[PDB]
2 protein chains.
Amino acid sequence: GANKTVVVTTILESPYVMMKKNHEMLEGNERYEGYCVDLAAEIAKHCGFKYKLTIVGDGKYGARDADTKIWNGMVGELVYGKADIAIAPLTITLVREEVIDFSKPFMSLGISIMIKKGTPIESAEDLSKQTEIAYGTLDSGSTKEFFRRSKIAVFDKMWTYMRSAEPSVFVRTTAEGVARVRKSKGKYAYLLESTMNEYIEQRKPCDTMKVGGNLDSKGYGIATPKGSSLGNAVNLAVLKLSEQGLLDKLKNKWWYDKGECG
Amino acid sequence: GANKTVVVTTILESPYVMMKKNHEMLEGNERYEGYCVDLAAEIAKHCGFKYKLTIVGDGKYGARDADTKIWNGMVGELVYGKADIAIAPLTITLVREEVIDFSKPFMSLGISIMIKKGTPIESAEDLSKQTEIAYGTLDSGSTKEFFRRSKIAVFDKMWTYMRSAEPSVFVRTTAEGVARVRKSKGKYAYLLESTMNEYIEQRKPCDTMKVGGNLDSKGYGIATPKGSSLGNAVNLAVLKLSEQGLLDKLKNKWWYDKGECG
Ligand SMILES: O=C1CCCN1Cc1ccc(-n2nc(C(F)(F)F)c3c2CCCC3)cc1F
Ligand SMILES: N[C@@H](CCC(=O)O)C(=O)O
Ligand SMILES: N[C@@H](CCC(=O)O)C(=O)O
Ligand SMILES: [Zn+2]
Ligand SMILES: [Zn+2]
Ligand SMILES: [Zn+2]
Ligand SMILES: [Zn+2]
């Protein structure tokens, strides 16, 4: 039947989506800016739909509760029919691919280490071989599941530590992890995606840094509910944006053009 | 009905598929080795099929003739029903995605520059601003189409040069491009995928090198004909291999463990 306004689920995560200063009482999509705001506009333009940006209600990426089996976060909003599409730094994973559809990736990333400058840590192996410096991840996302599932000896040992460390090494939001690194005088390191890490490293007060290689190699994808009418066209649009150089332009706009650290 | 042996199309391209020394008169899959031989074995194991490796008849990746509209290469073998699956360093592109299905990527890569050591070239911009050093690409693949289509000013200018340069700057196989770099005393540079470039840079006689950043950012995917019964299971298998660390193991086996240049 008639076209409907597509409900887009996304998450307040710098530099992907941020509320514009003093727009708290304005209306609609114009309230937000960032990489995924720009990406949403292009994907809608190429696919021919109108859309509304909405912030995921529970502030989470998406994980399945072990007991209840209920999906939360943006994945949940797609699975239970609360949104039509997720346009966010949402990691393509097997367990998610089983319940929702992903486009081809629009970014690359890997899990990485953030330290406060001067922290004597250069690698995951370094972190795993000491106990003075605490370390954790975001509490309900793909990074935590990576450690939970890994059979690689260094990551397995890291998980054995994190899962029972006190106080909890896990955080609710990327911002909380970053703030914890910055206030802990070097006694907390944060495990997060390289994209987020590299962004923060170029933001004032310029006191964090990415160290070592990425622990893995994966992508973000645009997600739709299984059997969505949008999935095919969205996939082709991602490839077009890739080949036209648009995804590279948006990366350079929101990371490197935004740099504050010289 | 009953399961059939899956016909796999692939291409002789180091280190993805190579004929084992002195096996020219042996039979079957045991004749071949390499990254994509190992990947094929895992994808078949996870998906529960038997398979035969075959080398694409025309030795090409896959492009659509502008006049006849016929697809050649591995893409053609899928489009005309000559193979069931392509497991090769086959680039995910829009024009291909329109006629065949790709899995999520199993590698990353970008177009890159190979020079003979000592060549005074550090970038695509350098190449584009001079005429003493010739440069080209593989004649029937995604790199050539990248230059043909680009509207980025440096790449557009490079394409204007390559398309009418004499003798032809284009080559039939990656090996021919590499040999041309090595014999040209620095007067030919070769535009090829970073994966291939980085492999060759660690092989004797250790006289080539990758220079500058990648020009783009994309992936290889496993390809199946549209409506194949294999596509879904193959996609999920790629994600599993990614998350289990298997794709990283295979990369380190065929690139860095294979290094000859110290
Ligand atoms: O190592 C592995 C195996 C599992 C995934 N991954 C890393 C990885 C991440 C992203 C990309 N792609 N692919 C494409 C494309 F669809 F081809 F256009 C693009 C990207 C990066 C973003 C722009 C386009 C490719 C990758 F290989
Ligand atoms: N991108 C992650 C969230 C960030 C993280 O887990 O590090 C996800 O989709 O779950
Ligand atoms: N991977 C390329 C071939 C190599 C190249 O074009 O540089 C393709 O799929 O067409
Ligand atoms: Zn405004
Ligand atoms: Zn566009
Ligand atoms: Zn043998
Ligand atoms: Zn396996």
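The chain as shown is numbered from 1 upward.
Header says: X-ray crystallography, 2.0 Å.
From the backbone N, Cα and C atoms, a Cβ is placed for every residue, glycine too.
The L-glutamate binding site annotation in Swiss-Prot covers B:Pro89, B:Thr91, B:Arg96, B:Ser142, B:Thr143, B:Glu193. Applying an 8 A CB threshold to same-chain residues 6+ apart, the list for B:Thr143 (L-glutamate binding site) reads B:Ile111, B:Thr137, B:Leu191, B:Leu192, B:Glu193.
The 10 Å shell around the Cβ of B:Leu94 (mutagenesis position) contains 19 further Cβ atoms across the protein chains shown. Among the mutagenesis entries in Swiss-Prot is B:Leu94 to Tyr (Swiss-Prot position 504), noted as: Promotes dimerization. Strongly reduced desensitization.
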Intermolecular Cβ proximity, recorded positions B:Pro89, B:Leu94, B:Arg96, B:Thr143 versus chain A, under 8 Å: B:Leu94
Other C-beta atoms that fall within 10 angstroms of the C-beta of B:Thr91 (L-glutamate binding site): 24
Longest CA-CA distance among B:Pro89, B:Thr91, B:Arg96, B:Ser142, B:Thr143, B:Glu193, per record bound to L-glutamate, angstrom: 18
Cβ contacts of B:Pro89 (L-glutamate binding site) (under 8 Å, same chain, 6 or more positions away): B:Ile11, B:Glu13, B:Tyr16, B:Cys36, B:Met107, B:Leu109, B:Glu193, B:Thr195, B:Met196, B:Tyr220
Filtered recorded positions, from B:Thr91, B:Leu94, B:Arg96, B:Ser142, whose Cβ is under 6 Å from an atom of ligand 3: B:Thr91, B:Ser142
